[PDB]
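Below: one structure, written as C-alpha cells.
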Amino acid sequence: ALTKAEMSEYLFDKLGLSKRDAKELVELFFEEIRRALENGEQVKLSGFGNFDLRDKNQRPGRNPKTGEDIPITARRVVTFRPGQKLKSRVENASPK
Amino acid sequence: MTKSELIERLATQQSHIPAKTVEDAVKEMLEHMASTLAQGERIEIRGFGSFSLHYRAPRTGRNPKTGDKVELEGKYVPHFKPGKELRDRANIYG
DNA sequence: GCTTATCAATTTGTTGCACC
DNA sequence: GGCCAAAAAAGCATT
DNA sequence: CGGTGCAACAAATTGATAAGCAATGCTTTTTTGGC
C-alpha cells in the first residue's frame, strides 16, 4: 500500500525536495482536504475525483453477530466519487 | 475546493515553501496516487482513509437513453473509505 | 431498473507511522 | 499573481 | 537512519435502505500555456 512515507520519498526523488519539506507537504495536502471537508465544503480534484458530504438520516441496522436490531444513527459522511479520467486508468488494473 | 484552490491555500500557509514547489508537489502527489491505483495497489493514509479497488463482474448493461443492451467487460473501480479522524471531523451530527 | 454500498457490534489478525 | 483563448475534464440529462 | 508499540487499519457476520451506473452529445467548469 502507498503510504505518506512512500509519498514523501517520491517528492524527494522527483522534485528534489528536502526530506523535511516533502514530509510536511504530504501531511498538509491531506490535512487541507480534511479542513475543507469538516467545514462542509466539497473537494473536487480534477483528474482524480470528488470528496462529497452526504447527510444520512437514521436507518435500521443490527448487531451482525447476534441479530439484535440496533439503529444506525443519523450522521454526515464523506464519500469519494472517482472521475472518468481516474476510472479509465484503473478499469484494467490487476490487484497486486 | 478545487485542485488549484487547494494549492493556493497550501502555498498561503506555507510561506517558507515556494508556491511553484507547492503546485508541483500537489500535482505529483495526486499523480502518484492515481498511478498507484492504476497499478492495482492500494493507498492507506492513517487518519485520512484508504483507496482500494473493487471488482465488477462482466454484465449485460443498457444504454440508459436508448435502451439497447451493451456487453460490459469485467473491471476494477476505485473505492475510498474515510478513516476515523476524517469521519469524526466531518460528522457534524452526534 | 438493477447492481453495489452502507452500517449496526464485536472479535481477531495486520500495519502505518509517531515517537523515540 | 492576473488575464485570455484553447483544450481538457467534468457536469448534466438520467448516471 | 532504524527499532518499536499501538491506534487505526482489515476482515467477517445479516438485512433494510441508500447510493451509484451502463451510452453519449451538449453545456459548463477547470486547467493550460502564453503574455
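Sequence positions for chain A are given in Swiss-Prot numbering; the residues included correspond to 2-97, in order.
Looking at the header, which is where the method is noted, we find X-ray crystallography, 2.5 Å.
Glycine is treated like the rest: Cβ placed from N, Cα and C.
Here the residue is the original one, but Swiss-Prot notes a mutagenesis experiment at this spot, A:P65 to L: Alters DNA-binding specificity. Here the residue is the original one, but Swiss-Prot notes a mutagenesis experiment at this spot, A:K66 to S: Alters DNA-binding specificity.
A:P65 (mutagenesis position) has a Cβ environment of 8 other Cβ atoms inside 10 Å. Counted within 10 Å of its Cβ, the other Cβ atoms near A:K66 (mutagenesis position) come to 6, all protein chains included.
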